[PDB]
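To start, the structure under review is shown below, and the notes come after it.
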Amino acid sequence: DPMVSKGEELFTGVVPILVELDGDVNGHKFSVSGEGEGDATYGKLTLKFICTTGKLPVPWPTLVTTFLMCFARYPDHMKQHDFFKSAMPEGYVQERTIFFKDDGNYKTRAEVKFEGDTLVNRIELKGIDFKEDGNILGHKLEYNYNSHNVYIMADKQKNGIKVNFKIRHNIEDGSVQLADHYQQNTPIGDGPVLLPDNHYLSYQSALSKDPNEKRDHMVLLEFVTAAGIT
């Protein structure tokens, strides 16, 4: 299928990644840069993020979903359903509202696209209505991350997809902070894309620290596989 081929040739081996985030949460401004690489054959991403502005005013875990679905591994039988690679190289927009239960919300806009050989994710994040001593501004979330599925449906009126899911962030007392994610993606180009049957992406994420890094940062290892079509 030459449409499938185009995504294949773009993603074949290891692809370098650059992420840039400008953020404002309740007027706490911050920027983050990330670098690493992805190998969509294995659904594997390795990234390190750095707050270039000093202290990150929110927990690193609350930014993981914001900081590359084009690196998911689609099983061979599901390649007709891979919207994300289909939109490349021109790319797609990914927009979210993320509602932290009993606290504020993030609103994000990203563009994901190639800049030469490099796969880039440029993000603007605005958070509003946060509690200054709540879980997020009060830094009460554990530095870890649970596995979740992400359910994808076509958004056919918009030549795009719609994605809905819940993340449960562990809080230091043992409870959980729900982050309800609403998401929409649309192609940046005027070219055609693959519109998928309902399916999901299974995410595993592992957070660590670079023992030689003094700045405020996060090392993220993520495995992403599509499923849910036999």
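Sequential numbering from 1, following the chain as shown.
Per the header of the entry, the method used was X-ray crystallography, 1.5 Å.
Using N, Cα and C of the backbone, Cβ positions are placed for all residues, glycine too.
Here the residue is the original one, but Swiss-Prot notes a mutagenesis experiment at this spot, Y145 to C: In mut1.9; shifts fluorescence lifetime from 3.03 to 2.74 ns. Counting only same-chain residues six or more apart in sequence, the Cβ atoms lying under 8 angstroms from the Cβ of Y145 (mutagenesis position) belong to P61, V64, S205, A206, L207.
Among the mutagenesis experiments that Swiss-Prot reports, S147 to P is described with the note: Increases fluorescence at warmer temperatures such as 37 degrees Celsius. Secondary structure at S147 (mutagenesis position), taken from DSSP and collapsed to helix, strand or coil, is coil.
Here the residue is the original one, while Swiss-Prot reports the published mutagenesis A206 to K with the comment Abolishes the tendency to dimerize and leads to monomeric fluorescent proteins. In this structure, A206 (mutagenesis position) is part of a beta strand by DSSP.
Annotation note: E222 (mutagenesis position) sits in a strand segment as assigned by DSSP. Taking Cβ-Cβ distances under 8 Å and a sequence separation of 6 or more, the neighbours of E222 (mutagenesis position) in its chain are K44, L45, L47, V64, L68, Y203, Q204, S205, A206. In Swiss-Prot, a published mutagenesis experiment is listed as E222 to G, annotated Suppresses the 399 nm excitation peak, leaving only the longer wavelength peak at 475 nm.
There are 11 other CB atoms within 10 A of the CB of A206 (mutagenesis position), with all protein chains counted.
Within the same chain, the residues at least 6 positions away from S147 (mutagenesis position) whose Cβ sits under 8 Å from its Cβ are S202, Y203, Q204, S205, listed in sequence order.
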